[PDB]
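Asker: This structure is in structure tokens; I'll ask about it shortly.
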Amino acid sequence: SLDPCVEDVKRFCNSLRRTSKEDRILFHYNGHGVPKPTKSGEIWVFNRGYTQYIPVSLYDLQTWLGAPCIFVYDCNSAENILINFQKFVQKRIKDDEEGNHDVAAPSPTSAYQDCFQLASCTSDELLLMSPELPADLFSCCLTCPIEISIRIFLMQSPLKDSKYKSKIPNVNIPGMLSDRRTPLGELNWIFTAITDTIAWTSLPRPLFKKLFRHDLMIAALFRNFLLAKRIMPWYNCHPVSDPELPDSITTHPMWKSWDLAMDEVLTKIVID
Amino acid sequence: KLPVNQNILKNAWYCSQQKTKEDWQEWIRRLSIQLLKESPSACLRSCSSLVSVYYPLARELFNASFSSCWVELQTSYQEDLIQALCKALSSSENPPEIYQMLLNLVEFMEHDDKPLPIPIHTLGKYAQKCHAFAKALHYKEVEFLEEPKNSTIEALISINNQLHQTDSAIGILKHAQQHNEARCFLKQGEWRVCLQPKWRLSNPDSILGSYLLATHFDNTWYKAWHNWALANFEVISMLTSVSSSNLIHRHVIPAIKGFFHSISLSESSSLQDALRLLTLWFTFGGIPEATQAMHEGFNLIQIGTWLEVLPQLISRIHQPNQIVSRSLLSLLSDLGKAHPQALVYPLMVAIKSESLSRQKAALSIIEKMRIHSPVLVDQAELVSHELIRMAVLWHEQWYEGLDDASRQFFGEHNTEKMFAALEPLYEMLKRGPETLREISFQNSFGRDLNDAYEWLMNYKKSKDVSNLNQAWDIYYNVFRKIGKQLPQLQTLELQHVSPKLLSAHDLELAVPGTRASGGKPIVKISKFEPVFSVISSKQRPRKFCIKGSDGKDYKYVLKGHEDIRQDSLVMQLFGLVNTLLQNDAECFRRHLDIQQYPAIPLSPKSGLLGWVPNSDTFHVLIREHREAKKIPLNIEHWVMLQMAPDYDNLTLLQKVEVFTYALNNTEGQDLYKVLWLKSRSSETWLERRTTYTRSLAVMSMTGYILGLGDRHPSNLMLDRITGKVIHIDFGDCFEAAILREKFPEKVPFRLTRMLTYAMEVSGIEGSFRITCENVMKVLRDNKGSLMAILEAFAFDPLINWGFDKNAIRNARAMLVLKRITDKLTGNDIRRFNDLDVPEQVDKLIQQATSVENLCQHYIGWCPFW
Amino acid sequence: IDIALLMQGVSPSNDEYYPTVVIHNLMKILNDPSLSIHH
Amino acid sequence: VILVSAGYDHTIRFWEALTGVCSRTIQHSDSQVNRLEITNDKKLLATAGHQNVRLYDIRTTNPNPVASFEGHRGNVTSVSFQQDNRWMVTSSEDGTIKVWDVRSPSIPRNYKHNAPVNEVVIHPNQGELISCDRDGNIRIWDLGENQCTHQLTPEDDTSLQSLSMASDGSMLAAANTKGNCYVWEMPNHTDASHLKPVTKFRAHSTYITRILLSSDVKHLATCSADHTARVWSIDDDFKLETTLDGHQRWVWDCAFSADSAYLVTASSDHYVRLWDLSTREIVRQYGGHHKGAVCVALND
Amino acid sequence: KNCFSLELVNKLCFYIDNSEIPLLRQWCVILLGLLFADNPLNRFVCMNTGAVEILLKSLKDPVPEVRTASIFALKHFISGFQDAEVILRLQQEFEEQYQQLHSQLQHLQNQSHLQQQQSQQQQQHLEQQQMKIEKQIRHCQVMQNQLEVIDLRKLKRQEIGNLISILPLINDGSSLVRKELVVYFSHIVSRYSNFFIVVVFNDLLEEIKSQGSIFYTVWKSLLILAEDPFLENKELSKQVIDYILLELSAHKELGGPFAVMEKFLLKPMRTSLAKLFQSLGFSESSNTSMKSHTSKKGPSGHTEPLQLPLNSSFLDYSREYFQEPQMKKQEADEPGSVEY
């Protein structure tokens, strides 16, 4: 979508929900040229005139979408919207008693409570703005973990001296993700294993079965969410998921092994 | 905001108990110090103690504090401060101490932010009492504009007299009257040719004998040698007109020797002599005696003369005679030996020209330059080709190829001419990709062009009208998918257009543009700025920047797909006219100046124009002035369109009254007030008005003789510091606009109601007309030289751009010759009316200021402004 | 270059101009006599 | 009796003094109507607009244009009819005299001529044409000749505005942009170049528009661009009969009645008027024009 | 989009020029008023084709229903507040329809390029569809070419020219036309509010003691209608003026000055009031006002709130006509009944 409006986000949801009957739908929201989201439960969307921003309600967006959900928000204060969204869904399941209360919706209410989403920060605090960091580091975590992990490791390495470097290193990890033998694919496989062995020993058995034993898309998204949970609180952002992950996500002690792997691969790279 | 603290400043406002300059100054800085304590601004309340401690910064603060206090002060105290300032300006009338600064503050707030209700006559009288002559002049001009009085007129006359403005005083008086009511032989020859005309069989012999005797008495006398040579020129001209081919031999060699001797004597202004010699050699290059004459004159003449008089050599670089060609090749080889950096750009212009004889002749130039410096020409063409491909930006080729095909297909359906247009447009895609932007178009919009190509093939192989219509439908489709986003290229990035220009840095070539006298020093090039700004002139020209070796920036405006070199040839006409005004004592006293910008012909299809620095055009100059008042831009045009729904589609007579209605309803002094607004001070406004008047006068006369028309406020350009006018796009010349179909003109030079209202109260007949007689007399004083200049580029085939085989071109050029001679003499309208200089000035003024002469015009000329 | 320090009030407007003139006249205190007379 | 007016409304409209209100309006929102002329027996309506002369029908109920004819690159200025309506001519910004016919037209010959003329008039012999130019020139043409013509120069390179001609074949009056006019006497046997000038009158000093005179040769009424409508005598003592002013805007072309005693005035003052010249008083005043009115036609 | 065609609007103009029965003389004006709802392209096309002139001349007509219909249509002929966005909002689906029909055209061309003649068959049924699609496309770019020359300024000029010709129907016949006039005036108040706000201060301070425009004529005509002889029209005009009263009661910072000049009712600010005139004069981008009124009365300053653009139940009233019988005579005119 190219800087959309309310009429745009009408078919942005309707045209895909009318073709995905019950399969899950990914909804990415990237708001950074947009003001702060409303505590009352509104999301600002552009107009066609490029002069002011109009509200769109969570009911409006949800009714245009359907019951399965995987939502990724990249806004500033993504937490009033979650508190409100929990309030809206509990109010609609309270109205599910339905004396005369049934709002026409494209998908049944019984599949609303089991659809997943993420958040960007911990509360109404500020995002990251320094030139020493990507401006959309959250989705950098959720689509390219290895490269930004290497860059964050370089910028957090105390041994900055005797290295080949607003300052940002020109580091290039060779290869591609898919091939096993190349270093990039090797790092992808080692990251997948490392982020799975933390989750299996952290989360309970049925939560693990629900998260990492149903489908590959949610599997990969939640595996990158752990690295986000590692890096963002180092820049004061504590994201919130739909089920509450325990605080032992960042304190599980094999990030030493992550540091060892990063050290080894970068020493090999600089030697080569 | 403001507490109750105004009870203490009333005594400092109204005292009326002082009789000393020191006491008045004490009162003034006392009120200035206490003015800050009631200022509503946060940035002014805290500075009260600082101003009390230290005095001098209050002088520069004196505007902000007064502006803060005036708006906050109440209406009943407004007249109190009015009478306080009036009595302050009236007191101590003999010594001007600070009342000039008081009037400066008053005018400073009077600029735009609700001027004080002070009588303008009282302002003028305070200025006169306090010696502010220029402010008094402006005040009295306002008084005269409000109401014309004879006492006011004589006041401005006296003001001009004390300010040494004799032209302004005379014009004001005229407006008031019209509204309110060897050497002996040279002397003998010049008197003889004055009393009796030329073109007989006895006067040329007599003047030849007189010039020969003068040369014998003073063999080293420049005007004698030049006069003998030109006398032989007129004898040869009459012999050619009669035709003999035998009596020209006795005159070609004396003329050549005299011209060589005169050139060697002067070596300063040899432009006309050099071009005359070249025309003589090109007319008769088959005389062996002339061949050895110029061969032995090689040593006598220098190379710096040809260096200064380069361009016509490149213009006539094609030679039909072997001896002429060999002589010119030897001359240009000497030029390459002596500072070749001034001709490499016209050299590859000749390389990329369309004359196969010109490339065959220039192969020798290439070969002789290889033994000197291959790197110069190699880097020159490498940096050139990118600039031509970037001047004609890469979508414009097929854009114009679609447009020119489209309107002639709508006209008369010439499919063969369609195929001729589309044959070379598809060559380079199969030849090979070259640039990143070309790749960006290739991977985006190539398939539709391909499909159109085989639909053209199907039309050729079948003659199918339905598929022709389908091909024109897809042509409309691609025209849409180009023209929508065509105005969205506000800037061009050189890293993606042509990164090799960035790759080639520390360039050793000379900086293109202006040149010095003789052998100019070599200035290298550091790099290029990869960012450009696009101008909207129906062609999208761009702003090119060059980082030179001197650490500064050389900036130009880049034009494409045009043989602009006519502006280059008019540039030396500017050089000649500035030389003549410098030579004239009256023009030198008047300090006339025309600033010609550097402009090099990059190509037959590209060129550079010098953008004048620290200046703004009259087009832009009105926009911010209008939006400061928040009033509509095309206000008068909308007002008359309110009752003229078909202004453009209309006959001759009924446009006049609606135009008059627009003029009567619409005020037309925007430029006149904005020059006062942007003026730093009264003397600043004085120098702006002087520069503005004589610049527009001299430039409009030069345009009148040149035939330069099609002038509009877009190409009209003021100077921000001084106010001189600089024009662009001199393709229209020699009255070429009188022949084109689209609304031929009646006014020679654009002198509109805006210009008349921006003029002083003396009107168009004042200092403007007084400068007019001086310009006309100095231009008539050089009749022969200008004709010798203009005779060269008449019959040549590199000019037919504003007037469009060989005999037809010669006849058209000769009609242009008689037309311009009649235009100079004044007999262009009536044969019996042999009008002199002042009658010509009056006729031109009335014919240019007539409303009917300016109403009937094309909207592209923008006639209302 | 600048004959008088009032020319900078021409191009901008009236309202927001008030702190600008004060600030770009009082950033000149850095020299020694102003620093000595205003501590 | 019916009269019709047009202007900057892009709507031509008829009028009737008996009811005081407009009857029929026809939209022509493609160009500005310069002139219009109604056929003598009230059959077809022609006009001078832009590069097209079209023939409307009066008794039809506002249809599409019944006929249309093109052939002039520049805008057209005036149209000239015939009492037998066999040959229709127009004057445009080219000076090329054309000719067309009613009742299933074919393509006839077209005559090319320089000096783009302004107004034309057909002599009652229906074989001779006089055109006026804006350089003080009069072009005389006839169907008998092929390329020869006659040159008359009342003024030297001066913008002769228009002309008027006597239906009884006696007088020919001129109109100059400086307010000047010439009267030419031409007696019987009109098929000759014997236009004898008589006098010259400077009626005004500003720009002027078309002069019309009645069929009975006893008046000469002009109207100028200074809110002036001035009628003089042409056969009795040769003096000013009546001047008329008071119009809000400058008066455009005028028309007469059949009895040579009533005249209409159409101007750009969003109104049109009808006066009795004997009483020099308001007889009728029609309004409803949102914009100005430039051209008018009337017949009885 | 589907209904607006130039042939239809030209036939409508012909019918409203000369059709006998007043029912169509009603419904044609209603159809143009509905077509002028919010469509700047339609407003430009109708202005150019001159339906505005015909509908302006149809103000003077015998029956009052068509006069009220004409005022309803010129109520709809207000130019548009969200114009700079509705023009793009229409450009997008013209682009999309052009692309979709173009793709369908080449799809049908590829279908017809099946190397089968099929004489007197689907191909013969397809060529007429081919140039029908071509005609629809050509109509699409005709409207597309008319889009870019929109000229909101000329639209506003024609609106302000229509208002002054609406004005002389103040001395009309029925209270129906008077009510339609007061709701039209209320909508003018709703749209061009600030002109009313700047003129009311000057007018009532002069009553205590810039004007001169055609706007002052409408401002006075509202007060003229405020003394209507009918029942409902009086309180309707009072509720129209009540928005003005409530607005200048405060006008943010102006409430103090308004109260100060309000104490005179029983018995710097000049520049502040003058500054607001240019704020809309710039946004703009014969005149016989004649101000005649028997001022024998003065304005002393059922729904509780007030929506400023008033409703107009005339469309529902005209629609309710189509429920009374038409093939059979109604009650009280039967060959026998109570009223008979």
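Numbering, chain B: per Swiss-Prot, residues 1217-1397, 1716-1777, 1813-2373, 2414-2474 in sequence.
The way this entry was determined, per its header, is electron microscopy, 3.9 Å.
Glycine residues also receive a Cβ, built from the backbone N, Cα and C atoms like all the rest.
Annotated domain 'FATC' per Swiss-Prot: B:2442-2474, in sequence order. B:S1975 to I appears in Swiss-Prot as a mutagenesis experiment; the accompanying note says: In TOR2-1; confers resistance to rapamycin. Experimental mutagenesis is annotated in Swiss-Prot for B:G2129 to R, with the remark: Causes defect in receptor endocytosis. In Swiss-Prot, the entry for mutagenesis B:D2279 to A states: Loss of function. The structure shown retains the original residue. Among the mutagenesis entries in Swiss-Prot is B:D2298 to E, noted as: Loss of kinase activity.
Walk me through the surroundings of each of these features.
Answerer: Sorting the domain 'FATC' (B:2442-2474) by DSSP state (H, G, I as helix; E, B as strand; all else coil) yields 20 helix, 0 strand, 13 coil.
Counting Cβ atoms from all protein chains shown, B:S1975 (mutagenesis position) has 15 others lying within 10 Å of its own Cβ.
Taking the Cβ of B:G2129 (mutagenesis position) as reference, residues of its chain lying under 8 Å away and at least six apart in sequence are, in sequence order, B:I1957, B:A1960, B:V1961, B:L1962, B:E1965, B:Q2108, B:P2110, B:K2174, B:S2175.
Other Cβ atoms within 10 Å of the Cβ of B:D2279 (mutagenesis position) number 19 in total over all chains.
Under DSSP, B:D2298 (mutagenesis position) is assigned to coil, being neither helix nor strand in the three-state scheme.
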Asker: With H, G and I counted as helix, E and B as strand and the rest as coil, say where DSSP puts B:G2129 (mutagenesis position).
Answerer: strand
Asker: For the domain 'FATC' (B:2442-2474), give me same-chain residues lying six or more residues beyond its boundaries with a C-beta closer than 8 angstroms to one of its C-beta atoms, as numbers and ranges.
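Answerer: For the domain 'FATC' (B:2442-2474), the sequence-distant neighbours (Cβ-Cβ under 8 Å, at least 6 residues beyond its ends) are 2205-2206, 2217, 2221, 2224-2225, 2228-2229, 2231, 2273, 2279, 2281-2283, 2311-2312, 2314-2321, 2323, 2325, 2333-2334, 2338, 2341-2342, 2345-2346, 2349, 2434-2436.
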Asker: Identify, in sequence order, the residues in the chain of B:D2298 (mutagenesis position) that are 6 or more apart from it along the sequence and have a CB within less than 8 Å of its CB; answer 'none' if there are none.
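Answerer: Once residues fewer than 6 apart are set aside, B:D2298 (mutagenesis position) is near B:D2136, B:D2279, B:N2284.
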Asker: Which state, by DSSP, holds B:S1975 (mutagenesis position): helix, strand or coil?
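Answerer: DSSP assigns B:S1975 (mutagenesis position) to helix.
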Asker: Quick check: in three-state DSSP terms, what is B:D2279 (mutagenesis position)?
Answerer: coil
